[PDB]
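Here the structure comes first, spelled out in structure tokens, and everything after it is commentary.
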Amino acid sequence: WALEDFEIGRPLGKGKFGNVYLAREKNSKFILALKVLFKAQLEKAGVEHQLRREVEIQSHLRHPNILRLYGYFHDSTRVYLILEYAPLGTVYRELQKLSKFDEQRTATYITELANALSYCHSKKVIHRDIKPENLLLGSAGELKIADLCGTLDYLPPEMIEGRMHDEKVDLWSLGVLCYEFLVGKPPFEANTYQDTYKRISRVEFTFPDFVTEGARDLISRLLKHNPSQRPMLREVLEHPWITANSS
Ligand SMILES: CCN1C(=O)C(C)(C)c2cc3[nH]c4c(c3cc21)CCCc1c(C)n[nH]c1-4
């Protein structure tokens, strides 16, 4: 496998370490996403080992709601990842267009993620980053997972406090996402870092008017301070509000 076996098209996204391009395999005309990473930049951050780790993991994961890694190769100055192309773009963009999602769309997305994360947890893969910009949309509008300054909200209390940490972190993330989907902003975001940390640490947030009793119930359960009191992914799937609203 090599670069000349691919027709490179338009860029789809610009990361720190490198770009991702829309492309077709020359022989078959199989549409795909080609992620290019510059080796020198990877070596400057000291993440070449964490990159090899993601790649090993993603290649062994096959779920319809996890972005598939078909392969990889490298030349002198670059690393190439042959990836599934999600034709409909990022959830981030969808959310910026619609402002917030209704309950049917949200429950359906959360269902897809609960399944995605169950698969992961079952393969001892934990903490997959599920903030909107890391969620793509496949051919059927189905969502796909694809894993200081950032959004602290998504980090659970036990991680920001450097306590012991579990699979239960994905449940917290899921509750944050569910809120962001319905409301259009995440629940703990503040004017400063200190205020955000405080809000997370104490789970201080409020619901806007329009959020229904069922949505509040689910989000409240996912955003429990004690990781042990957070529900299981199965209990999320079987939640009245999810089953009532999901496709
Ligand atoms: C530039 C905005 N945009 C669009 O208008 C459409 C809908 C064409 C679109 C599809 C897309 N797919 C994917 C991306 C993307 C972006 C956009 C972002 C890069 C990561 C990636 C991977 C790893 N796979 N697919 C995708």
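Here Swiss-Prot sets the residue numbers for chain A, with the shown residues being 128-274, 289-388 in order.
Every residue, even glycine, has its Cβ placed from backbone N, Cα and C.
Feature annotations, courtesy of Swiss-Prot:
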ACT_SITE  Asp256  active site, proton acceptor
BINDING   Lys143, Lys162, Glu211, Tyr212, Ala213, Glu260, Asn261, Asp274  ATP binding site
MUTAGEN   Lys162 to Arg  Loss of kinase activity
MUTAGEN   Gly198 to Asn  Reduces interaction with TPX2. Reduces kinase activity tenfold. Promotes interaction with the AURKB binding partners INCENP and BIRC5 that are normally not bound by AURKA
MUTAGEN   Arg205 to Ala  Reduces ubiquitination and proteasomal degradation
MUTAGEN   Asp274 to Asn  Abolishes cilia disassembly and kinase activity
MUTAGEN   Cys290 to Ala  Enhances stability; when associated with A-393
MUTAGEN   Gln335 to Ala  Reduces binding to MYCN
Out of the recorded positions I have (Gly198, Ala213, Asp256, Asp274), which ones have their Cβ sitting under 6 Å from ligand 1?
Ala213
Among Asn261, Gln335, the recorded positions in question, whose Cβ has the most other Cβ atoms within 10 Å in this structure?
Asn261
In this structure, which of the recorded positions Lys143, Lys162, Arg205 has the fewest other Cβ atoms within 10 Å of its Cβ?
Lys143
Among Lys143, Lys162, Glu211, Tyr212, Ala213, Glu260, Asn261, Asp274, the record's ATP binders - longest CA distance, Å:
21
Taking each of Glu211, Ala213, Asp256, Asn261, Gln335 in turn, which of these recorded positions have a Cα lying within 10 angstroms of the Cα of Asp274 (mutagenesis position)?
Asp256, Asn261
I want to verify one value. Collapsing DSSP to three states, which class is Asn261 (ATP binding site)?
helix
Flanking Cα pair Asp274 / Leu289, between which 14 residues have no modelled coordinates, distance in Å:
19
Measure from the Cβ of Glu260 (ATP binding site) and count the other Cβ atoms within 10 Å, all protein chains considered.
14
Could you tell me the C-alpha distance between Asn261 (ATP binding site) and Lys162 (mutagenesis position) in angstrom, no decimals?
14
Among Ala213, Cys290, all listed as recorded positions, which has the most CB atoms within 10 Å of its CB?
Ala213
On a count of neighbouring CB atoms within 10 A, which of the recorded positions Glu211, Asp256, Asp274 is highest?
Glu211
List the same-chain residues at least 6 positions away in sequence whose Cβ sits under 8 Å from the Cβ of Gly198 (mutagenesis position), in sequence order, or say none.
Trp128, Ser186, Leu208, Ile209
